[PDB]
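Worksheet: the structure to be examined is printed underneath.
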Amino acid sequence: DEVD
Amino acid sequence: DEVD
Amino acid sequence: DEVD
Amino acid sequence: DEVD
Amino acid sequence: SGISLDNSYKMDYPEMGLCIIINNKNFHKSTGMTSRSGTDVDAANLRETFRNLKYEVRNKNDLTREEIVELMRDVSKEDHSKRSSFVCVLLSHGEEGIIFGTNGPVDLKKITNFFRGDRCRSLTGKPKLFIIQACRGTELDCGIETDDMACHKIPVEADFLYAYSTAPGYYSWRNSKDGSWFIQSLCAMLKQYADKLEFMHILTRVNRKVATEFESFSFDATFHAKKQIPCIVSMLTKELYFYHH
Amino acid sequence: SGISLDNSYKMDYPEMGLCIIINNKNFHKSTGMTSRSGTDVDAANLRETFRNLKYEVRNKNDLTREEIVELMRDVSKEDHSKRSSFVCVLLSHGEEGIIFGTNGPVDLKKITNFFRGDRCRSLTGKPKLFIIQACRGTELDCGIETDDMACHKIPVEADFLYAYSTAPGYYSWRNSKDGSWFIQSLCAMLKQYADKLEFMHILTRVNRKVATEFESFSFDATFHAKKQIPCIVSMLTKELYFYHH
Amino acid sequence: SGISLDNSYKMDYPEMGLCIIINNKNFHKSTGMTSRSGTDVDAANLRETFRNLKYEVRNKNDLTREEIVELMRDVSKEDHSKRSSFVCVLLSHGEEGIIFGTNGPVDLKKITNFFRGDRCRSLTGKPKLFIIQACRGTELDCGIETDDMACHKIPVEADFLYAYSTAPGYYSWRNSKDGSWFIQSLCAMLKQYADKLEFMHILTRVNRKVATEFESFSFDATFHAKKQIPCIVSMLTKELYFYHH
Amino acid sequence: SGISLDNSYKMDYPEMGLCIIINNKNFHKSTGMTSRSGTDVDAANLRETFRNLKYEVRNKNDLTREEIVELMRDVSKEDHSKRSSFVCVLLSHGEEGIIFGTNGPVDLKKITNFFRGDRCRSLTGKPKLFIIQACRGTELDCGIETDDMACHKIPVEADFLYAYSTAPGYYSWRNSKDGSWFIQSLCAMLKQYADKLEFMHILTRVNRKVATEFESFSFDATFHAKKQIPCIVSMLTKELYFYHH
């Protein structure tokens, strides 16, 4: 999971 | 009220 | 095909 | 007609 | 274009279609049949209701058995190519599978046969609706307190809808002042829901209205406190909406 | 609470209800009736289909006319208070208004009368569905190429739905390998749309499936290339959805 | 029971919920904000409309920024366990993300934060609707001629619906005699469709009504012949119907 | 013809329309923006999903801010007369009201302005959908355990639908292996319901899927166990169905  |  |  |  | 669905009848033809109303009130003395007081209220209500649905309404009064057959034959021979559907309303005396002309009986099958898929080509694949306000017998409802394919053909009996006013074998009730229970209810539901609900759902509301809001009043115990439930007979193959696009 | 509507049957009772399947395949030699090959496929298909709809399915095979009446009587005498509806499927030989026990006929009215609003109180106001796969005559469809109120009572004939496999007066088709055209189609449509569409709309899809996808193949010209259209007879007063909340 | 679906919010709790209407017409002289003539028409229209939807309506007039915050805080601290939803209508001057108290601005986020899933437990999982009639800037629309799981949590921003009267960055129009274009339209659509359509569909009809039926008239060329389109912002997780069962 | 209704967008034009997918994965070193692993999964999923909806899909990868503006300008200058709608999907880094080109930011308003009712005449009155998978800030959701008329014009901002992946001010989550939470969910819901539900209802299902089925896992406490709720912003004036007739 990563943020944009 | 009457019947047909 | 058959009839009942 | 008026604006809020 | 995008994804396409074919679950509803095409009702956007140039014309909605004909609405033939046969209103038999007075019968030949020799038949022994009583006058049907209140039927004019029904005929007028139907004329207005279908006029608002954009049907070409044709009202016919006091037709003999010969005139009924001739009328149906002639109508079935017309070019219905530019019409979306066909509606026929029968208001008369009757018994199971029979409607009365002013001088004698007419088999309902004889009338509907003129519109079979193979006998009226311009109506093939289009909904053919028969609304019948007439007795279907002499019973009274006492009520209760609450693989393969090829050569694409369709059945000749397909696309017919018979909206009977009462259950098989039962009398049908008519009020001399307000009109028949069924026609009163049918017109009320069409006026309120024709621009919202699918036809079967409108007819279900008619069933509930007749079933719950009406009960006979008679000085004769045999005919007093009786109930009625209409009977929807569908051989339709698609959903039917009176509105479009 | 907020605005409330009562257009649909309450289907959230503890149980959906019973689904009685009468599967008559073998008939007494003296009756002269042929074995109904393929009917076991129908019975199994129905059992699975209704099991998935959460109905308490009871399959009965080769029942005499006496056993059919006794079964219906007994079932109608059960306490259906905690059940939302009732379903009865009849798979057998028949003619208009009649279904055959292994040793003789049974009037459909005799069977359905046990469930009248006044005779089965625990089912009053609840949908009573009768699915009938049987002939209704010997006709073959050749097809065609394409005020007042008080004392609230309801009719004793209200809330019944009769899903006939074929039109009045017509034979009904059954494939010895795949099962009957109607039951095959009914199960397929229930599996695909029971969690989406109202029952009348599901039955309309069944009408279209049977009408368009099936045509008889026979070495006998009299029975070859024939079509079939089911017949939905509704005396229901509300919309019927198999799912809830 | 039978198959169950969870696509719609449970709206059959004992109470529909509160409908708080903050109507700011007169502003403190020092702020320099003009009186909002016609807003009382909006407030009355909303009171009647939501009363008919069975909401417990509370009308508040001319509240300071401090009073607005105190009111929201207090309301969010009430026990909403027996309530299906929450509605708050704000009628005042504003700019992007801001609503005006009679003596100064209040960040819309400050107001809505009181109702977050983690800050108002009795409203968690229930629809929280904020209807906002206020400007969102100074722009004018000239128009145009025509895997994993566990520990089940939900976002604290979920289940909110913001029905803005106008697009981001734009002025919002209000008629001194008829009330605001948006509120007039919203009430008309709720009155006509609340017992038929899902909320998003009702709001879409409101969008069309405001977009097509209104155009400004002004002696000032800068403000003449202008159009408006509302803005529906949904963080709802289910369909919302004001009626039930 | 019969009664006509205009509650839904005409989606039966010769073509559904263009679906422009801007997939920015690699950014210029000087910008300091990280590579968006998993975005190719999103782009491929979207291409397949819209291809099945009959859209003319155009995939563009790693576009600079200049190239994005040039692309949008050019597309808006095409003749969309035979197209029912327009779809643009943006996959990139972002902040409130901004999407990133590989070398710098682009205001979302600059992109959408090219399609205004007055600037793209062949799309006037047709739905213009912008699907945005990008951050809208740096907030993290911790979640919680469960009269007049004339000259007919329409607003230039009407008929736009912005399907944001996350709430205003919040980060948007993307899985390096499965793709973004929002795009994964959007494609799944379109595949399952595009031939059944209206667009707003499909997006509501997407909201529920993202809100309930996803939660972040991170070795960093600051970014661990976070939730997300998409944000539907509608300025549409009619119901939108991807299927027809």
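Heads up, residue numbers simply count up from 1 along the chain you see.
Recorded method is X-ray crystallography, 1.4 Å.
Cβ atoms are placed via backbone N, Cα and C, with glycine included.
If you take the C-beta of G:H93 (active site) and look for same-chain residues 6 or more apart in sequence within under 8 angstroms, you find G:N24, G:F27, G:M33, G:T34, G:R36, G:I99, G:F100, G:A134, G:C135. Look at Swiss-Prot and you will find G:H93 (among others) tagged as active site.
If you look up Swiss-Prot, you'll see G:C135 (among others) marked as active site. Here the Cβ of G:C135 (active site) has 24 other Cβ atoms within 10 Å, regardless of which shown protein chain they belong to.
Annotation of the mutagenesis experiment G:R174 to A (Swiss-Prot position 207) in Swiss-Prot: Abolished ADP-riboxanation by C.violaceum CopC. Note on G:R174 (mutagenesis position): other Cβ atoms within 10 Å of its Cβ, all shown chains, come to 27.
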G:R174 (mutagenesis position) - helix vs strand vs coil (DSSP): strand
Euclidean Cα distance (Å) for gap endpoints G:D147 and G:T146, 5 residues missing: 50
